[PDB]
Amino acid sequence: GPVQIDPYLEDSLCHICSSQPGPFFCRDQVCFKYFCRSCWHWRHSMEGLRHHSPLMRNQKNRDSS
Ligand SMILES: [Zn+2]
Ligand SMILES: [Zn+2]
């Protein structure tokens, strides 16, 4: 089938700006939500979350090395 997102996350709206869903995903137990470029920088600036990293939404590839 075609590329698509999982129903366990869906298009969750960015609660920081309240404008739209973010392109970057955070899998950390602290976040577990999407953020925009500016909202992501604001969220992860605080110490204790500086180990986080922006991921793609769902799998960008079914299988790889
Ligand atoms: Zn995070
Ligand atoms: Zn945002």
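Residue positions begin at 1 at the first shown residue.
If you're wondering, the header gives solution NMR.
Each Cβ is built from the backbone N, Cα and C atoms, and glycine gets one as well.
These features come from Swiss-Prot:
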type	residues	note
BINDING	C14, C17, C36, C39	Zn(2+) 1 binding site
BINDING	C26, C31, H44, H52	Zn(2+) 2 binding site
MUTAGEN	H44 to A (Swiss-Prot position 545)	Abolishes stress granule assembly and correct localization in dcp1 bodies
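For ligand 2, the neighbouring recorded positions among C17, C26, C36, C39, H44, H52 are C17, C36, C39, by Cβ distance under 6 Å. Counting only the Cα atoms, the space from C26 (Zn(2+) 2 binding site) to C14 (Zn(2+) 1 binding site) is about 12 angstrom. Residues from the binding-site residues list (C17, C36, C39) with a C-beta closer than 6 Å to any atom of ligand 1: none. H44 (mutagenesis position) is 12 Å away from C36 (Zn(2+) 1 binding site) when you measure Cα to Cα. Proximity note: of the listed recorded positions (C14, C17, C39, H44), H44 have a CA within 10 Å of the CA of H52 (Zn(2+) 2 binding site), given in sequence order. The recorded positions considered are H44, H52; of these, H52 has the fewest other C-beta atoms within 10 angstroms of its C-beta. In the three-state DSSP assignment, the secondary structure recorded for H44 (mutagenesis position) is helix. Neighbours of the Zn(2+) 2 site: apart from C26, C31, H44, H52, residues of the same chain with C-beta atoms within 8 angstroms of the site's C-beta centroid are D28, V30, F35, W40, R43, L49, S53, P54.
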